[PDB]
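Enquirer: Before we start, here is the structure in question, set down as structure tokens.
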Amino acid sequence: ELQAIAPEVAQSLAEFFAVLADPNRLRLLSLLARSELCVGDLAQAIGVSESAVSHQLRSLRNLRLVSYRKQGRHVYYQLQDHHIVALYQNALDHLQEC
Amino acid sequence: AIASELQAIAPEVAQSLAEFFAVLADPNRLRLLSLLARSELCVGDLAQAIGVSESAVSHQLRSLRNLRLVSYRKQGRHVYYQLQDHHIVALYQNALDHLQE
């Protein structure tokens, strides 16, 4: 009764994990996993230029990993959905338990 | 609001996490995990479902066992493989749901 996931679905999933296999991206996600933040907050926490942060976020926006929202004078970034938060926490928990 | 009290994960932890995801960036490993996510199975079952030799499945499993992604148990004459823990099942499903939504 069991069937594996279609090869096209397996390929997309593989590409998704490949995109997450980048330390800098993960450090950015680790902050957003706890709170939505502006480019200025992210820059300071990472110790890099706002300019550099905007470039990385541009990439994450298109990969559908992050999204943003306006709130008067500030643009706040956050993870795309709760799944990203959940897979990030679980990956981390597995690592610590092994 | 809580921006001040926030620190990013350590660079060494970010590197390990990155390597973990890299290991999952393989279609064949994903197809194998997708079967184990629904049921613990023997090499013969896994081979039949994927359409390859038991020999090939054993090789891939050897890799997953060492990567701490899968484990096994002997129940008499059979060896049943299963996912290492619930976190693997959880991260697998969440990534899959994200992709569809």
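In order, the residues displayed for chain B correspond to 20-120 in Swiss-Prot numbering, which applies throughout.
Using the three backbone atoms N, Cα and C, a Cβ is placed for every residue, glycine included.
Swiss-Prot documents B:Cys61 to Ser as a published mutagenesis change and attaches the note Does not abolish zinc binding or metal-induced derepression. For B:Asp104, B:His106, the entry in Swiss-Prot reads Zn(2+) 1 binding site. Per Swiss-Prot, mutagenesis B:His106 to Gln is noted as: Loss of metal-induced derepression. Look at Swiss-Prot and you will find B:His117, B:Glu120 tagged as Zn(2+) 2 binding site.
What's the neighbourhood like for these features in this structure?
Expert: In this structure, B:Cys61 (mutagenesis position) belongs to neither helix nor strand by DSSP; it is coil.
Annotation note: B:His106 (mutagenesis position) sits in a helical segment as assigned by DSSP. All protein chains included, B:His106 (mutagenesis position) registers 20 other Cβ atoms within 10 Å of its own Cβ.
For B:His117 (Zn(2+) 2 binding site), the Cβ neighbour count at a 10 Å cut-off comes to 20, with all displayed protein chains included.
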Enquirer: Can you tell me whether DSSP puts B:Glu120 (Zn(2+) 2 binding site) in helix, strand or coil?
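Expert: The three-state answer is coil.
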Enquirer: Counting only other Cβ atoms and using a 10 Å cut-off, which of the binding-site residues B:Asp104, B:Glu120 scores lowest?
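Expert: Among the binding-site residues B:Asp104, B:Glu120, the sparsest Cβ neighbourhood within 10 Å belongs to B:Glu120.
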Enquirer: Is it possible to get the count of other C-beta atoms within 10 angstroms of the C-beta of B:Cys61 (mutagenesis position)?
Expert: 17
Enquirer: Determine, to the nearest whole angstrom, how far the Cα atom of B:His117 (Zn(2+) 2 binding site) is from the Cα atom of B:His106 (mutagenesis position).
Expert: 16
